[PDB]
Each structure stands twice: as C-alpha cells, then as structure tokens.
Amino acid sequence: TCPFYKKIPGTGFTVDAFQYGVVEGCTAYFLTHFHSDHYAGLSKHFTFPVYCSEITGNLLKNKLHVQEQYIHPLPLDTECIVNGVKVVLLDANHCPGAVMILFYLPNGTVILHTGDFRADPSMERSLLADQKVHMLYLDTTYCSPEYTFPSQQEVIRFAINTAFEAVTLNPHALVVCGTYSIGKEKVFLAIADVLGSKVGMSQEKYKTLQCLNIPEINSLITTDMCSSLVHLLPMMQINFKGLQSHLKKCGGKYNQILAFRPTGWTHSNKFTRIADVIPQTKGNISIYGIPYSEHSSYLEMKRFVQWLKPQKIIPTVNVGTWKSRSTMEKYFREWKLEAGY
Ligand code: NI
C-alpha cells in the first residue's frame, strides 16, 4: 500500500510509486529519476502512463524495456497539461534526467515535489520565482547540520590534480573509478579528459551512458578496455582484492592502480578538509573516498526553503523513525522563525 507522501491530493497522480501494484485512483504515474529505490516495481509488463523527462524515458525503454506506448516524456521549463492539470518539470541538479515537478491544482493550490535534488541558488531564477508554493515535498536526505561537504567543483579539482600527478610520475599507472547507478559521471569524465584518454567500461554500462544525451559522448567513452587508461568498475569491486584481480587481467600493461570511490557524506567530513584527504594504500594500490554529493547539504537545503517560504513541508526521506521525524520538524520551525514566514 502506497504511503501518503507519494500521493498528490486533488489529482489522480502519484510520484515514484511503482512497487505498490495498481494504486486506486491513479491515472498517471510520475517518475522523478532513474534510481532503483524510485523506479522499484517498473518492468516491461507495466501498462499505465508514465510521465518523466526525455532522459528517464530513454532509460525506461532501453534498460527496463517498458513499451513505448506507455512512456510520456515532457520537455523541461515548459507548461504542460496532463489529465486536465497544469505541470512543469524543472532540473533537480541530481543525476542525468532528474526533475522536480510543479503541480498547479484545480483549486488554486501550488505543490513542488523536489524528487531527489541538490539545491542551488540558480533555482531561485527558474519558473519558481513567479508564484507562491503552498506545499513542498522535500528531499531531506541530509537534514541535519553535521552534514557538510565541498562543492562539486572543489571535489573535481582534487580528483583531476590527484590523477594527473600520479600518472605523470608513473605512466604505467591505471586509474579506476567505481559506479553502481547513474549520476556522478563528471568524476570519470573529468579525469579521462586531463589524461587524454577515453573511459573504458562494460557493454552494460556503455549502454546506460548512451541513453543520457551527453554532448559528444562517442568522443569520450568506449568498450575497448585495452585502448583506455581510465576504467570503470562496479562499486563492489573497489577494494584491494577486486583491484588486484582486475590488474592481473590487464596483461602487464600496468604496475600500479589509483582508484576513486565517490561516496556521499562520510564521518571523515566532520574532521578533514578536501585538500587534506589521503588514500588507503596496500602495496601498488591506493583508494581515495571522495565526498561527491548529488544531494543538498544542510546549509543548501535551509537556504532553498527559507527563500521559497512554503506553507507546509512534507519530508520524503528519513521518514521511518520518530526520532528522524522530530529532528526534521524542529529544524523546519527554526527556519521559519528565523526568516519570519
Ligand atoms: Ni536518487
């Protein structure tokens, strides 16, 4: 049974609600982005209308085999009428294809559903500037002040400078980057660009990247691993054992691995600056954990909400414990008292 925070009142709509069977009253199912916790339940046998971005609809057709007749892609930043209701899709600054959804209810209520997002001051100049929002369905993944991390641009600077130094010192070093979903593609594209290389990967991952509308992608990636000195592997293989096994397979081309694990936040963020980050090392293998986030930090989240001034907030993450729900409610009230709405 579908939980209340996935239903949009006064509509026939649900958001990210594919694992509940046939939801009573639902005439259109929205999907904010192609991450497994959100698409859970979709498959080639789904027979109701799915509304999403063009990039999400490419992934639905090629990776999940949803039939074409049920995929309804909408352009961004464009007023569209769905089943008699005005909607707008906005870029979420999450992974490729990820959107926020504005719903203009027939009674005059305006609802923003953020999906998963990394809030940014640029959103203060989208179509959100132009009218009031009554209800906010909010990605609260990092809603606590302990959750700090650097900008994406600082993290990519660190990765590029680290990889370029290592490979210039040792031209026989291989760089490996971990992945387990879409998102975070800048990590491996930025490193391969400084090295003058394509990124090498499995056929399965190449197929996924080919659905993302990245400019000039054919110039940037390949399935020919032998031609590439940046390799992608499953996140599970980014450990000393898995990396040793991979180095064996490269036929003595390489004598060292430098690997990256993009994570979200980790407790080593509560002590160490990005500049001071060091790897774990065993022999000729070194592994960096880098804090590349596609979700709002606490401060980014608080700025967005204090600018938007919603009348009511419904969290969509960390909703399963009383302690989490009470913590989030306290911060929402602080923010409103501080800003005066
Ligand atoms: Ni996500």
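Shown for chain A, in order and in Swiss-Prot numbering: 700-1040.
Note: Cβ is positioned from N, Cα and C throughout, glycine not excepted.
The following features are taken from Swiss-Prot:
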| type | residues | note |
| --- | --- | --- |
| MUTAGEN | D838 to N | Impaired nuclear focus formation, reduced interaction with PIAS and increased sensitivity to cisplatin |
| MUTAGEN | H994 to A | Impaired nuclear focus formation, reduced interaction with PIAS and increased sensitivity to cisplatin |
- Around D838 (mutagenesis position), how many other CB atoms lie within 10 A of its CB? 24
- Query: What is the interatomic distance between the Cα atoms of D838 (mutagenesis position) and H994 (mutagenesis position), given in whole Å?
  - Reply: 8
